[PDB]
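Engineer: What follows is a structure written as structure tokens; I'll ask about it next.
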Amino acid sequence: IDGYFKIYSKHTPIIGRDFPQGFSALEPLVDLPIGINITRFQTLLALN
Amino acid sequence: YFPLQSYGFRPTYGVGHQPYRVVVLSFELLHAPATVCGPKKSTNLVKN
Ligand SMILES: *[C@@H]1O[C@H](CO)[C@@H](O)[C@H](O)[C@H]1NC(C)=O
């Protein structure tokens, strides 16, 4: 958003192996009002 | 000439020459969501 960066999340248990067919809502956790330009997105991988 | 000059504050000096601590409060206009507000809370639930 222009004034906020809303973040929604949800923790669920495994039913099956990968990507089970079912419905679960995503509860919000925090809304940081940073208001900055965001165009690209990159993730991180932990290396031990 | 040296740009900086020592104040040389002394208690025996007059009020005009006495040191004065000055703090300037600058308020940022609304460009980002407000992060600083004033404390306001009173009253009770008073039900029914
Ligand atoms: C923020 O910067 C990005 C990257 O250049 C641009 O695509 C986007 O339009 C900009 N948004 C605003 C509101 O200036």
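Numbers in chain A come straight from Swiss-Prot, and the residues shown are 197-210, 212-245, in order.
Heads up, the Cβ atoms here are built off N, Cα and C, so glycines get one too.
Pulled the feature table from Swiss-Prot, pasting it below:
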type    : residues    : note
MUTAGEN : A:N234 to Q : Increased resistance to neutralizing antibodies
VARIANT : A:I210 to V : In strain: Omicron/BA.2.75
VARIANT : A:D215 to G : In strain: Beta/B.1.351
VARIANT : A:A222 to V : In strain: 20A.EU1
Engineer: Quick one: pull the CA-CA distance for A:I210 (variant position) versus A:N234 (mutagenesis position), whole Å only.
Structural biologist: 36
Engineer: Can you tell me which of A:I210, A:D215, A:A222, A:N234, our recorded positions, come within under 6 Å of ligand 1 at the Cβ?
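Structural biologist: Correct list: A:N234.
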Engineer: Helix, strand or coil by DSSP: which one applies to A:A222 (variant position)?
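Structural biologist: The residue in question, A:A222 (variant position), is coil (DSSP, three-state).
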Engineer: Roughly how many Å lie between the Cα atoms of A:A222 (variant position) and A:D215 (variant position), rounded to a whole value?
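Structural biologist: With distance taken Cα to Cα, A:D215 (variant position) is 18 Å from A:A222 (variant position).
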